[PDB]
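In what follows, a single structure is set out as structure tokens and then discussed.
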Amino acid sequence: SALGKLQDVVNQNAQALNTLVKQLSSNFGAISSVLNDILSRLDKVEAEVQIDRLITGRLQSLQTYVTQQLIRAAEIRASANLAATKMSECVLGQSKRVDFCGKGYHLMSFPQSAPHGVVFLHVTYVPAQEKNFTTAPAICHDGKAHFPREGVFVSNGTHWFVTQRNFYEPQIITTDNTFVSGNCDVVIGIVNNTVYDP
Amino acid sequence: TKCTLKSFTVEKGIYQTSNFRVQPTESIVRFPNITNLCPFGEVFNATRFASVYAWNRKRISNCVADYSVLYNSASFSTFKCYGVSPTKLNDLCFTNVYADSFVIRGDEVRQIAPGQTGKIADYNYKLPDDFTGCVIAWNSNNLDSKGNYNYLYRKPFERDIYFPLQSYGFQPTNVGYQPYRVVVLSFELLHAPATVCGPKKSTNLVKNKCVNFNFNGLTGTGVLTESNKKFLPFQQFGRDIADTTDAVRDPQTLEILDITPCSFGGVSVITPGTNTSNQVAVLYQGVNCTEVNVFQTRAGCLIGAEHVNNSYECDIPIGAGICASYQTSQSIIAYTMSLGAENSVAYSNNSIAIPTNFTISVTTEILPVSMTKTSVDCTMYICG
Amino acid sequence: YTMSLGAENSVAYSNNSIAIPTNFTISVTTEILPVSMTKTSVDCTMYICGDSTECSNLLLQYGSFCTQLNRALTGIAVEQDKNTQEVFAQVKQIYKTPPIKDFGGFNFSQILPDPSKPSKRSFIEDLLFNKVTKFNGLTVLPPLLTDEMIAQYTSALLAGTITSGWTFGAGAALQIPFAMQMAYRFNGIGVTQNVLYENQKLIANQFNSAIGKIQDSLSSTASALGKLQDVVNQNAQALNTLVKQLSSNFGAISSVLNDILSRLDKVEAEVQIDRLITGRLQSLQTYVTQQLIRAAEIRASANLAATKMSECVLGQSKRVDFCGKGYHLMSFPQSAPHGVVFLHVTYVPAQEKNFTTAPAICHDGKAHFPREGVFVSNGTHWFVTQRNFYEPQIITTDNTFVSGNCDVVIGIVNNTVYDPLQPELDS
Amino acid sequence: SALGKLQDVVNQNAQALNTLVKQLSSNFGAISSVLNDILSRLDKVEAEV
Ligand SMILES: *[C@@H]1O[C@H](CO)[C@@H](O[C@@H]2O[C@H](CO)[C@@H](O)[C@H](O)[C@H]2NC(C)=O)[C@H](O)[C@H]1NC(C)=O
Ligand SMILES: *[C@@H]1O[C@H](CO)[C@@H](O[C@@H]2O[C@H](CO)[C@@H](O)[C@H](O)[C@H]2NC(C)=O)[C@H](O)[C@H]1NC(C)=O
Ligand SMILES: *[C@@H]1O[C@H](CO)[C@@H](O[C@@H]2O[C@H](CO)[C@@H](O)[C@H](O)[C@H]2NC(C)=O)[C@H](O)[C@H]1NC(C)=O
Ligand SMILES: *[C@@H]1O[C@H](CO)[C@@H](O[C@@H]2O[C@H](CO)[C@@H](O)[C@H](O)[C@H]2NC(C)=O)[C@H](O)[C@H]1NC(C)=O
Ligand SMILES: *[C@@H]1O[C@H](CO)[C@@H](O[C@@H]2O[C@H](CO)[C@@H](O)[C@H](O)[C@H]2NC(C)=O)[C@H](O)[C@H]1NC(C)=O
Ligand SMILES: *[C@@H]1O[C@H](CO)[C@@H](O[C@@H]2O[C@H](CO)[C@@H](O)[C@H](O)[C@H]2NC(C)=O)[C@H](O)[C@H]1NC(C)=O
Ligand SMILES: *[C@@H]1O[C@H](CO)[C@@H](O)[C@H](O)[C@H]1NC(C)=O
Ligand SMILES: *[C@@H]1O[C@H](CO)[C@@H](O)[C@H](O)[C@H]1NC(C)=O
Ligand SMILES: *[C@@H]1O[C@H](CO)[C@@H](O)[C@H](O)[C@H]1NC(C)=O
Ligand SMILES: *[C@@H]1O[C@H](CO)[C@@H](O)[C@H](O)[C@H]1NC(C)=O
Ligand SMILES: *[C@@H]1O[C@H](CO)[C@@H](O)[C@H](O)[C@H]1NC(C)=O
Ligand SMILES: *[C@@H]1O[C@H](CO)[C@@H](O)[C@H](O)[C@H]1NC(C)=O
Ligand SMILES: *[C@@H]1O[C@H](CO)[C@@H](O)[C@H](O)[C@H]1NC(C)=O
Ligand SMILES: *[C@@H]1O[C@H](CO)[C@@H](O)[C@H](O)[C@H]1NC(C)=O
Ligand SMILES: *[C@@H]1O[C@H](CO)[C@@H](O)[C@H](O)[C@H]1NC(C)=O
């Protein structure tokens, strides 16, 4: 059932061909649906009144197939243009587009072929095993407010560290990890800790 | 379900197989309660008939007639009917009927036909292109063939009282050269009070129960009730957008009956796979359970599935937040679908959660790209 | 009149002039998308014939022409729940907000759910629900998700977004303070995060006031819902056209099929009824073809709305003019009848100053280039500043990197570049 | 051939119009496809069929 879309596209086209074939058996108001019954039984003056019912019916029944195949082809073309867009952005690159290249943060994708379709094996970094930390938007030092260059400030409870947003890895807060702007009085929720100068 | 799918195996799902309809218990027949017998003997056995330029016109009204008495008579050389069949006339009725009466040559009977070509047809007696009624005629060579030289000829239904005067010559020695008397019965199917009707007796009226009614010829299946429809004194019927009659004045008690088609709806059959169980549940769409282990959903009355107080992922979707599944000793159950586990995020103005680890996930995504390249020889398909 | 294309603007370009915005406006550009349409379903025999066996015995002579219409409309009807599912059910847990609404000054009370209601829509969702407004074998089926379940999914997406940002799009929701989430979002548009903290009350007041103007737009202007009311109108116009085609004669003596059967014997009546079967079947095939083409147009809109949900709500978008107008900060989903509405929050830069500028600066023979931002001068002193908010800083070996020498670069200018390590030694 | 998409969108819409125009000449089972060659030859009751 993981293949469900490709098998559905096979089944719809097989069901449409079978329905178009079965419609040859329908009478449409002629004396028989087997055309050679009409042509053997009726003279070619009476017979045209009967055969034109089968032509009217079978023509309408072919247009009903072709119209649905044109609409179904547009639905497959919309999927092929999406698959070509996934091939370009997701296999040939790496995507910033959330949930485009599978759930998680996208790393890379490997294309595999399948009957009437394509299958992408999207490789994604999913973050796991959280810890809760106390946090602050900035650090006061010499009245200067310091903000993080990369990542966020966090505390284990006793000490203040800076760390990257998506993987806990604590670093001592320094003038290399942080940049100054303005002074302590301006920022809601700023906290006091020493900022180390290497 | 197996006959809807044309299959002996059915997958887990819901299938729109059939339509539930309450059936008519009895047939209810209503006509004007009037008992005079129509003057058709005065029309068909008269001593003299008019010339075809002049043609008299009886109006028949306020009376009852049997048309089968005319249709089974050996007297008539034709009985051709248009917009009604002569077998049906006794089951059906009309606001007015008219009988046009006159004498013609037998070579000209086919000029008394709707829209047909001819000298009598254009100058003095065109039947409308959209006629409804019957042409009845007989050779009158026993009465009009004295010879006799009197009967005279030159928009539809218009009388026309060198010379504009030409007349036939009828001798009893003359088949197409003989005189014929022709009667044309024209029937006034207005959406108005009937006054000329077939011999068929009316029943008593029935209400709230489903019936196969007939009012004045308006055959139809439906529940009849009294109504809030304040008809004005001249109104006989009401209609829906689909032209179908939607109320009627009763032709005897003169009250304003509602018509509602008897309680009906689509049937969906809810099933696990036959590859698992032959037990099934049924949804009667869009109906209260009162006309149909029974559970009113907002989609319809659901029968044969147990209502379960829990919530789960939607296995077979029914509609309006309800789903069904086959579960534990096992049966079909119906439940309000779960949207997901419920989670208060531990937010506060100074708390952050940072992941200490990761999992590399690989997710398969499947996309169609190209369907089968069918191609069809439309000449061989249509013509073999 | 000949239509105006817009006001004309000679941009003040010259090879050494730059305009830098000294200030911004937070804006909330609403966007409205159809997602689903009325799940119609038809009994093709009850439409074409309707309670006549004398007609059904003729309609059987047309074969699967009837049952493939039921098949086609079932295809559309089951797909409208797929469209609704893929747009809203992008989250596997129902997130809910904390009891205390300490969101750093931002006031979500007009977009979070209201307990005062039988279906717990938000205040702006009640405005959106107000502005959008048979016996002939035709039927309308209910959606799988009720408007109360849709309102729980928009609350889960929104309570996720407010408490945890993009992180619930990847894993389980990671809580973060909303004043720190907006500082991530400002780095996302290349604006230095201290531009949030040093303006946090202003940014909160601009967001709160922009949410104020959404309620005024949606209260005053019913044509705001134009794309959704259009889909409701087309799916009603198509049903009324289909119902009116029951009254048409198609060349029969009447369109009332019981007034053929009561008037005519089976020799004559089979000629008349086949004109009504031929006509009504052509009318039903026309309706189903219109609905298949119209359903493919709604599916393209649902796949777009699911993409807007994934990229604008569960993330932040680099894609210009995709999530609103301006540089994108975040979007909040709101449900509406047969659709979704996104309240796209955006940073729009607002109050320019004109500056003299240079691509590089010569110090002692070395050419210095900016690490972040651009060089500018007020007319006497040279500064470096970020591209999207005027914040001038002293030009230094921390702000800049060297390459080559002065000879290589068209339009380089002379200045001192300060090196903080020198007075750090010499003090 | 570089402009091929725009030129083919111009071609398809022109071929669809010529197909629709040509179908005025088809008989569909009438005695003639020229409507006036029915109305000038058959009386306005026989002509209706
Ligand atoms: C918070 O983190 C700091 C540094 O990781 C911890 O401080 C260290 O604690 C160990 C003993 O557990 C000492 O040997 C180190 O010398 C300490 N380092 C410093 C810089 O003092 C601190 O214990 C952690 N606190 C909590 C509550 O986990
Ligand atoms: C951060 O540190 C500063 C000093 O560096 C603290 O300022 C003192 O605050 C108290 C209480 O308001 C005043 O009585 C003192 O006069 C302040 N001292 C100075 C030197 O200004 C400040 O309160 C600390 N903030 C936090 C959040 O801990
Ligand atoms: C958040 O904003 C809402 C309005 O958008 C505030 O609620 C309204 O407050 C005014 C008075 O200021 C009342 O007249 C309205 O009746 C309130 N409306 C509703 C729906 O409650 C709300 O007070 C603001 N929150 C804070 C913390 O200021
Ligand atoms: C940036 O623009 C905003 C307006 O978008 C300015 O804020 C307004 O400032 C005036 C006084 O200068 C007040 O009367 C308004 O009430 C303020 N509006 C808001 C929403 O707070 C802001 O002062 C400008 N900042 C700079 C540096 O120019
Ligand atoms: C360009 O900006 C600089 C810095 O703001 C201005 O230089 C200062 O000018 C004031 C007097 O207006 C002096 O008190 C300061 O000591 C100057 N600072 C320095 C570093 O020299 C400069 O005036 C501005 N120029 C223009 C044309 O506005
Ligand atoms: C930047 O400053 C240097 C001097 O510090 C300028 O170099 C002088 O340019 C003139 C004219 O070309 C020469 O006559 C001198 O011999 C140059 N001096 C040296 C030491 O090379 C340079 O032209 C200035 N550039 C700009 C863009 O102002
Ligand atoms: C974080 O701490 C809060 C304290 O109330 C707790 O409810 C929550 O479950 C914790 N989350 C994790 C992932 O440890
Ligand atoms: C956070 O909220 C508490 C009260 O719940 C308050 O004491 C504290 O000052 C607030 N800090 C910030 C950063 O808003
Ligand atoms: C006409 O009169 C004859 C007797 O002269 C009678 O047998 C016949 O039934 C009458 N027909 C009608 C229509 O009254
Ligand atoms: C019809 O007959 C009934 C009795 O059978 C009588 O009560 C009713 O008033 C009559 N209606 C008319 C219109 O004469
Ligand atoms: C389906 O039924 C067959 C027996 O008819 C059985 O062998 C097979 O295992 C079943 N499959 C499933 C998925 O239950
Ligand atoms: C069903 O009908 C009964 C009366 O016949 C009524 O009490 C009940 O409220 C109805 N329920 C619905 C959902 O129509
Ligand atoms: C479901 O639970 C409610 C109480 O929460 C109770 O009133 C109702 O009778 C229960 N129904 C069933 C079928 O268990
Ligand atoms: C910048 O200066 C030029 C001087 O001609 C002026 O035309 C232009 O309007 C100014 N632009 C802004 C944003 O102030
Ligand atoms: C800029 O343009 C002026 C003339 O408008 C010219 O004198 C100057 O050399 C140019 N500088 C650069 C860097 O192109």
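Here, residue 1 is simply the first one shown, and the rest follow in order.
Including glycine, each Cβ sits where the backbone N, Cα and C put it.
For the mutagenesis experiment B:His191 to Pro (Swiss-Prot position 519), the note given by Swiss-Prot reads: Increased resistance to human covalescent sera neutralization. Here the residue is the original one, while Swiss-Prot reports the published mutagenesis B:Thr328 to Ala (Swiss-Prot position 676) with the comment Partial loss of O-glycosylation by host GALNT1. Quoted from Swiss-Prot, the note attached to the natural variant B:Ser77 to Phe (Swiss-Prot position 375) states: In strain: Omicron/BA.1, Omicron/BA.2, Omicron/BA.2.12.1, Omicron/BA.2.75, Omicron/BA.4, Omicron/BA.5, Omicron/BQ.1.1, Omicron/XBB.1.5, Omicron/EG.5.1. Under the heading of natural variants, Swiss-Prot lists B:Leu152 to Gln (Swiss-Prot position 452) and annotates it as follows: In strain: Omicron/BA.2.12.1. In Swiss-Prot, a natural variant is listed as B:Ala242 to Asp (Swiss-Prot position 570), annotated with the note In strain: Alpha/B.1.1.7. Swiss-Prot lists B:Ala305 to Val (Swiss-Prot position 653) among its natural variants, and the accompanying note reads: In strain: 19B/501Y.
Everything Swiss-Prot records as a feature, shown here on the structure.
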residue	record	CB count, 10 Å
B:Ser77	variant position	16
B:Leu152	variant position	17
B:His191	mutagenesis position	11
B:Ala242	variant position	20
B:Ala305	variant position	27
B:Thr328	mutagenesis position	6
B:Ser77, B:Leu152, B:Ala242: the variant positions whose Cβ falls under 8 Å from a chain C Cβ:
B:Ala242
For B:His191 (mutagenesis position) and B:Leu152 (variant position), what Cα-Cα distance in Å is obtained after rounding to a whole number?
38
Given the recorded positions B:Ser77, B:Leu152, B:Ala305, B:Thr328, find the one whose Cα is closest in space to the Cα of B:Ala242 (variant position).
B:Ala305
If I take the Cα of B:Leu152 (variant position) as reference, which of the recorded positions B:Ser77, B:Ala305, B:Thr328 has the closest Cα?
B:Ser77
Measuring Cα to Cα, how far is B:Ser77 (variant position) from B:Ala305 (variant position) in Å?
68
Where does B:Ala242 (variant position) sit in DSSP terms: helix, strand, or coil?
coil
